[PDB]
Structure formats: structure tokens, C-alpha cells
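What follows is a set of notes on a single structure, which appears directly below.
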Amino acid sequence: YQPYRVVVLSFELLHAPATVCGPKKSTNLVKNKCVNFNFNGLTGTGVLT
Amino acid sequence: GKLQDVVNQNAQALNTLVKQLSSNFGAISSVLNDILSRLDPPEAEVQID
Amino acid sequence: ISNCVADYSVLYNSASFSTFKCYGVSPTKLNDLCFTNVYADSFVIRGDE
Amino acid sequence: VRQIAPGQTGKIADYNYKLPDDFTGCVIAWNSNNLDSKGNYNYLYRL
């Protein structure tokens, strides 16, 4: 019966540009090589050409 | 006509196979890289399965 | 909430809370994503509610 | 006590005691307010 404070956060996850991002910051690009990329929060393994 | 119908049936079957890669079958997404960039390993297994 | 660089580890590593419960994501991955629009809601209810 | 589960986050899981996801075995906990608390400043955790 004691009071509790409640916060509810809600968000979308992939839309029109990012506009709120996390605490990490960029590295420099490496091309023609297998990497694990991350652009605005969309990951994947590939080769950037 | 009998030779063209073989090419038409072999192309409907390969187009259905590519189009089924955009179904989620009950998971939270159809993209495998968005399940892996949003869930920790125990929760992710139930969605990739 | 918009146009930020929000840290999230400053919240859940602080042990102020008895209920942290994320739904579409996992709390480990929140420092890697970008959220497009964030809403926050606040109220006070009883214990069991 | 909720952070001694296979896959959590906070202080005890991130810095003190971490369980593996492939974990088999039981977790037991019980309340000891009298015998341990005289504040007693010998029990420590890593910040």
C-alpha cells in the first residue's frame, strides 16, 4: 500500500532519421573487407564498396 | 506453348522462394540483423528459432 | 524527448529501482541503438498495482 | 536478489557476481537482518 513512482518510456526503432542516439561515437570507414558495420543502429556483416 | 509453360512454372517457384524471406512467421521482425541488434542471447534464441 | 545523446547505463546501474522491465529490447543493447522519438510518462500508484 | 538470475544487469551482475546463461543448479536466499546487521561497515561491494 506504500506509494511507488513509475516511469514508462516508449519509442520507435527504425524510421526517418535517428534523432536520438547512444553514448558511442564513430570510427573511420574501412572498405573492401569483411566487417561488422553499424550505421545509425542498423548492424550486419558485409563488405562496404 | 508447351515449351513456354515450363519456363513460366519454374519462375513462379523461384519468385515465391525469394518473397518468403520477408515473412516473420510470428517473430518480432523478418530481418535477422534486427533481432540480433536488439535482444540479448537468451531472448534472441526464441525469435531466431 | 528528442535531439539528445542519452546515456542509459547511468540509470539501471543505479540500484534505485525494484522494477526494470524492457519489452521490445534488452537493457544491455540500449547503448547501441537510435530511437527516432522518445516519450516519457510519469505517475504514482500503489504497491501492488 | 533479482540480479542472481541467468542474465540480468545492475551492480551485482555487472561488477560482482555473474552467472552463465547455460546454468543448471538452484539458487537459495533467505533473510538475515538480526545476525548480520548490528551500520555494519565490513560487508562490501565493488562500485
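Using Swiss-Prot numbers, chain C covers 358-406, in order.
A Cβ is built for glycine as well, from the same backbone N, Cα and C atoms used for every other residue.
When Cβ atoms from all protein chains are considered, those within 10 Å of C:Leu368 (variant position) total 15, not counting its own. Quoted from Swiss-Prot, the note on natural variant C:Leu368 to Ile is: In strain: Omicron/XBB.1.5, Omicron/EG.5.1.
In the three-state DSSP classification, C:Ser371 (variant position) falls within coil. Quoting Swiss-Prot on the natural variant C:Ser371 to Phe: In strain: Omicron/BA.2, Omicron/BA.2.12.1, Omicron/BA.2.75, Omicron/BA.4, Omicron/BA.5, Omicron/BQ.1.1, Omicron/XBB.1.5, Omicron/EG.5.1.
Neighbour density for C:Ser371 (variant position): within 10 A of its CB lie 10 other CB atoms from the protein chains shown. One natural variant catalogued in Swiss-Prot, C:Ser371 to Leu, is accompanied by this note: In strain: Omicron/BA.1.
The Cβ of C:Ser373 (variant position) lies under 8 Å from no Cβ of any same-chain residue at least six residues away in sequence. Swiss-Prot documents C:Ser373 to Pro as a naturally occurring variant and attaches the note In strain: Omicron/BA.1, Omicron/BA.2, Omicron/BA.2.12.1, Omicron/BA.2.75, Omicron/BA.4, Omicron/BA.5, Omicron/BQ.1.1, Omicron/XBB.1.5, Omicron/EG.5.1.
In sequence order, the list of same-chain residues 6 or more apart from C:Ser375 (variant position) whose Cβ falls under 8 Å from its Cβ is empty. Recorded in Swiss-Prot as a natural variant, C:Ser375 to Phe carries the remark: In strain: Omicron/BA.1, Omicron/BA.2, Omicron/BA.2.12.1, Omicron/BA.2.75, Omicron/BA.4, Omicron/BA.5, Omicron/BQ.1.1, Omicron/XBB.1.5, Omicron/EG.5.1.
According to Swiss-Prot, the natural variant C:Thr376 to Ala carries the following note: In strain: Omicron/BA.2, Omicron/BA.2.12.1, Omicron/BA.4, Omicron/BA.5, Omicron/BQ.1.1, Omicron/XBB.1.5, Omicron/EG.5.1. According to DSSP, C:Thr376 (variant position) sits in a coil region rather than a helix or strand.
Per Swiss-Prot, natural variant C:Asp405 to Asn is noted as: In strain: Omicron/BA.2, Omicron/BA.2.12.1, Omicron/BA.2.75, Omicron/BA.4, Omicron/BA.5, Omicron/BQ.1.1, Omicron/XBB.1.5, Omicron/EG.5.1; complete loss of interaction with host integrins. When other Cβ atoms within 10 Å of the Cβ of C:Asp405 (variant position) are tallied across all protein chains shown, the result is 6.
Between C:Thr376 (variant position) and C:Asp405 (variant position), the C-alpha separation comes to 12 Å. In the three-state DSSP reading, C:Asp405 (variant position) counts as coil.
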